[PDB]
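S.K.: Provided herewith is a single structure, encoded as structure tokens, for subsequent inquiry.
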Amino acid sequence: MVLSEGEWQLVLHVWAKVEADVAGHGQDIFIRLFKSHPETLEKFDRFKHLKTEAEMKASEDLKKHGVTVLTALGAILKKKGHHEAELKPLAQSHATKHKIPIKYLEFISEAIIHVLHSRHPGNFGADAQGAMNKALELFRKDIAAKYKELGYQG
Ligand code: HEM
């Protein structure tokens, strides 16, 4: 699949807003993910002890992790589809070291859309959400293909 320049513009326009507060968006997204799909929390040995949203918000390590994740995702989105090089190491660590099923990538994609919808309604209307979903589907599709080449079905 391929996004048009118009769709990329919608994606990058709302992403520019997210970059005004990467740490904050990172926390909201992971808290949403962990609360909505608690099973994903078990994949993080560093955070699986967190019991409440309050503890999650107060975790300095979780906040730093969120920044690392969103920074990596932002770099991929800014490539506008030409992300082969960026995807290689990400696909290897998540398939081989962390063992993250494609299903879980769908869950975090849902969390990202939910947070952008809540925080940026004016810049995240129907068309913008469709563009973001398409960009994330492309990401998940290419990651899945790499998973297979690497020997991980998940
Ligand atoms: C938007 C998709 C995602 C991106 C861009 C992303 C990115 C990253 C990055 C850059 C790191 C640090 C470097 C590395 O280990 O490769 C990381 C670590 C990790 N990711 Fe992801 N990730 C994504 C989704 C997920 C999901 C859905 C899970 C599982 C629910 C997951 C689990 C992990 C784990 C367990 C680590 C190691 C954390 C640690 O122990 O420090 N990731 N991820």
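We count from 1, first residue shown onward.
Cβ from N, Cα, C; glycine included.
Summarising the annotation, Swiss-Prot assigns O2 binding site to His65. As annotated by Swiss-Prot, nitrite binding site applies to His65, with the evidence given as similarity to another entry. Here Swiss-Prot flags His94 as heme b binding site, drawing on experimental evidence. The annotation that Swiss-Prot gives for the naturally occurring variant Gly122 to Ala reads: In metmyoglobin.
What's the neighbourhood like for each of these?
M.R.: Long-range Cβ contacts of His65 (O2 binding site) within its own chain (separation 6+, distance under 8 Å): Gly26, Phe30, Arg46, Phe47. According to DSSP, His65 (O2 binding site) sits within a helical segment.
Cβ environment of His94 (heme b binding site): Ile100, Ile143 lie under 8 Å away, each six or more residues apart in the same chain. Following the DSSP three-state reduction, the secondary structure of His94 (heme b binding site) is helix.
Counting every protein chain shown, the number of other Cβ atoms lying within 10 Å of the Cβ of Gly122 (variant position) is 8.
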